[PDB]
Structure formats: C-alpha cells, structure tokens
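> Structure below; questions to follow.
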Amino acid sequence: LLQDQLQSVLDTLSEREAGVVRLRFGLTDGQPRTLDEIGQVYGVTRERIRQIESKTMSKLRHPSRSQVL
Amino acid sequence: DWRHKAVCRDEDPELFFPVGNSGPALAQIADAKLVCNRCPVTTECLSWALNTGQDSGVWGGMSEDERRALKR
Ligand code: SF4
C-alpha cells in the first residue's frame, strides 16, 4: 500500500532519522511514541523531530512519487 | 489531476531533495530546476507546495530557500 513509498523515503534518511519517524508513526510495533519518549531514545530535540517529520512528509508527498489513493 | 503530468515521476526522487556540505548544493538545485523547466505543471506544483507549506525540496521550479523567503 503506502508501505512501499514510505519505506523508500525512509531509506533516504539516516538510521537515526528513520528510527525517529518509525517511533513517531508507530510503524515498527504499532505504538506511536510521544515527542518526549523519542527525544529520550534518540537524544534529539522537539524542533529536530519536527524538522525530520517535515522533511519526510515533503519527500512522501512530492509529485516525483505516486501517491496512495 | 496535475500530479498525473509531473515529469519528475520519471526522475530519481532524491534529485529534488539536495543536501549541501558547507554550503548550498547549487549544481543539484539547478539540476532539479532543469526538470521543472520541462514540466507542464510547474505552476500547479509551485502553488500546491506553497499553499500546503512544503518546506523541504525543490518544487515548482523553486528551491527550499526561495519558497521560505516568500513566506512571512
Ligand atoms: S514542477 Fe518540478 S517538482 Fe513539480 S511536478 Fe514538475 S518536475 Fe516535479
């Protein structure tokens, strides 16, 4: 479904960025984590999480990629 | 829909997300804009990126810094 393009976008990020997004969206174990929990696991600020999320979403929604109906 | 006519669907998506090291990726930004310059939906793409607030990447023939400069 969306998995293919989403995993494709995750592949373009660093391991740490991709971990941050997987925890934020609950992709790996089905449990989205809070900003506090993510900042504790990967040692990143809330503004840095915001930027990672924003960048990932721009990549996912860019017209270069087919979108999910 | 305009996304149907995006010529960047035939490109490496990462072309449109340049990262620089100690400065702007001037060449990669130009390379992305070159695709936008042969795209029939540059204006719709730029309008959508601006209206939905896409911060990262090249959209509608504009770099991320250029769209940021337009915005408040
Ligand atoms: S203007 Fe550029 S980013 Fe937008 S659809 Fe066309 S090629 Fe893709």
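For chain B, we keep the numbers from Swiss-Prot: what you see runs 2-73, in order.
So this one's X-ray crystallography, 1.9 Å, going by the header.
Using N, Cα and C of the backbone, Cβ positions are placed for all residues, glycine too.
What Swiss-Prot records for this protein is below:
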{"type": "BINDING", "residues": "B:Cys9, B:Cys37, B:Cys40, B:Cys46", "note": "[4Fe-4S] cluster binding site"}
{"type": "DOMAIN", "residues": "B:8-70", "note": "domain '4Fe-4S Wbl-type'"}
{"type": "MUTAGEN", "residues": "B:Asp13 to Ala", "note": "No change in 4Fe-4S cluster, binds DNA"}
{"type": "MUTAGEN", "residues": "B:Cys37 to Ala", "note": "Does not bind 4Fe-4S cluster, binds DNA"}
{"type": "MUTAGEN", "residues": "B:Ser57 to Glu", "note": "Still binds DNA"}
{"type": "MUTAGEN", "residues": "B:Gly58 to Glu", "note": "Loss of DNA-binding, still binds 4Fe-4S cluster"}
{"type": "MUTAGEN", "residues": "B:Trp60 to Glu", "note": "Still binds DNA"}
{"type": "MUTAGEN", "residues": "B:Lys72 to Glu", "note": "Loss of 4Fe-4S cluster, loss of DNA-binding"}
{"type": "MUTAGEN", "residues": "B:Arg73 to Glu", "note": "Loss of 4Fe-4S cluster, loss of DNA-binding"}
> Can you tell which of B:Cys9, B:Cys37, B:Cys40, B:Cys46 has the most other C-beta atoms within 10 Å, given these are the recorded positions?
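Per the Cβ count, the most surrounded site is B:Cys46.
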> Distance check, please: Cα of B:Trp60 (mutagenesis position) against Cα of B:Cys40 ([4Fe-4S] cluster binding site), rounded to an integer number of angstrom.
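Spelling it out, the Cα of B:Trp60 (mutagenesis position) and the Cα of B:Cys40 ([4Fe-4S] cluster binding site) are 11 Å apart.
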> Mind pulling out which mutagenesis positions among B:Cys37, B:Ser57, B:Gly58 sit under 8 Å from chain A, Cβ to Cβ?
B:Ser57, B:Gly58
> Rounded to an integer, what is the Cα-Cα distance in Å between B:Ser57 (mutagenesis position) and B:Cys37 (mutagenesis position)?
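With the alpha carbons as reference points, the distance is 16 Å.
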> Quick check for the class: what is the C-alpha distance, in angstrom and rounded, between B:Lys72 (mutagenesis position) and B:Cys46 ([4Fe-4S] cluster binding site)?
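With distance taken Cα to Cα, B:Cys46 ([4Fe-4S] cluster binding site) is 16 Å from B:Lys72 (mutagenesis position).
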> Among B:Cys9, B:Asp13, B:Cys40, B:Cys46, B:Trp60, the recorded positions in the record, which have a C-beta under 6 A from ligand 1?
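Only B:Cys9, B:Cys40, B:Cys46, B:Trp60 meet the Cβ criterion.
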> Taking helix as H, G and I and strand as E and B in DSSP, count the residues of the domain '4Fe-4S Wbl-type' (B:8-70) in helix, strand and coil.
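For the domain '4Fe-4S Wbl-type' (B:8-70), the helix, strand and coil counts are 35 helix, 2 strand, 26 coil.
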> Using the structure shown, find which entry in B:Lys72, B:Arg73 (the mutagenesis positions) has the sparsest Cβ neighbourhood within 10 Å.
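Candidates: the mutagenesis positions B:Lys72, B:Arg73. Fewest Cβ atoms within 10 Å: B:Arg73.
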> Whole-number Å distance between the CA of B:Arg73 (mutagenesis position) and the CA of B:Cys9 ([4Fe-4S] cluster binding site)?
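With distance taken Cα to Cα, B:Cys9 ([4Fe-4S] cluster binding site) is 28 Å from B:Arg73 (mutagenesis position).
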> With B:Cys46 ([4Fe-4S] cluster binding site) as the reference Cα, tell me which of the mutagenesis positions B:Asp13, B:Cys37, B:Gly58 is the closest one.
B:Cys37
> Whole-number Å distance between the CA of B:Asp13 (mutagenesis position) and the CA of B:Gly58 (mutagenesis position)?
13
> Between B:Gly58 (mutagenesis position) and B:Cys37 (mutagenesis position), how many Å separate their Cα atoms?
12
